[PDB]
Amino acid sequence: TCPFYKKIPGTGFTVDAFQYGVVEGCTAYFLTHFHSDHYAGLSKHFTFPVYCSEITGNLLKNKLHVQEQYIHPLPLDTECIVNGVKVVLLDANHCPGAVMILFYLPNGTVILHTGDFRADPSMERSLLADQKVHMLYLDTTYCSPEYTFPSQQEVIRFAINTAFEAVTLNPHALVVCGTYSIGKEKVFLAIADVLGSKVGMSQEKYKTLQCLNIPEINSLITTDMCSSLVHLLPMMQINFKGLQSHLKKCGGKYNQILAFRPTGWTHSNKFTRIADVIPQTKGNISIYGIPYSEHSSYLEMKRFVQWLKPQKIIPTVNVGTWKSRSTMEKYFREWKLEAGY
Ligand code: NI
């Protein structure tokens, strides 16, 4: 059964609610982004309207085979009428095609559902600036002060300079980057660009990348693994066993692997600056864990919410324990008292 925080009161609408069968009263199902926890239950057999971004729509059609007649893509930053209700989609600064959704309820209430997001000051100059929001359904993934990490730009700077230095010292090194879903594409694209290489990968990953509207993509990726010195592999294979095995397959073309595992936050963020990160090493294989986040840090989230000044907040992540829920409610009250709303 569909939980309350995925329902939009006073509409026939649900958000990210595909794993509960036919939801009673739901006339339209919104999908914020193409990550499996959110799309769970969609397939070629789905026969209700789905509303989403153009990119999300390409992925529904090609990867899950959802029939065309049921995919309703909407342009961003544009007031749209869906089943008699005004809605807008805003960029979530998450993975490709991820949106936030503003709902203008018939009774005068305004609701923002962030989906998954990484808050940014640039959001303070979207169509959010124009008016008041009564209810905020908030991505609270890292809603605690210990959750600190660098900007995406600094993390990419570290990876580019690390990769360039290694391959310039040894032209026979191979670079590997881990992946398990869309998002974080800048990691492997930035490294391949500095090295003058295309990124090699499986046919299934190439297919997924081809759905994402990235400019010049045909120039950047390839399924010919042999022509490429940046390879993508599933995240599970980024370990000393999996990388040893991979190196054997390359036919004595390479004599070293430098590999990256983009993670979210890890506890080594509590002690170590990005500059000071070191790899794990075994023989001719090194592995760097790098904290590239597509979710708000604590400070980024607090800034957004204190700017928005919502009347009520409903968390959508970490809602399963009493301790979590209590902790998040304490932070929301501090924020409100500090800012005066
Ligand atoms: Ni996500």
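To match Swiss-Prot, the residue numbers of chain A are left as they are there, and the shown ones run 700-1040.
Placement of Cβ uses the backbone N, Cα and C atoms for every residue, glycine included.
Cβ neighbours of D838 (mutagenesis position) (same chain, under 8 Å, six or more residues apart in sequence): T813, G814, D815, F816, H994, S995, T1015, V1016. Mapped onto three states, the DSSP output places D838 (mutagenesis position) in coil. Looking at Swiss-Prot, the entry for mutagenesis of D838 to N says: Impaired nuclear focus formation, reduced interaction with PIAS and increased sensitivity to cisplatin.
Reduced to three states, the DSSP call for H994 (mutagenesis position) is coil. Annotation of the published mutagenesis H994 to A in Swiss-Prot: Impaired nuclear focus formation, reduced interaction with PIAS and increased sensitivity to cisplatin; the original residue is retained in the structure shown.
For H994 (mutagenesis position), the count of additional Cβ atoms within 10 Å of its Cβ stands at 22 [all protein chains shown].
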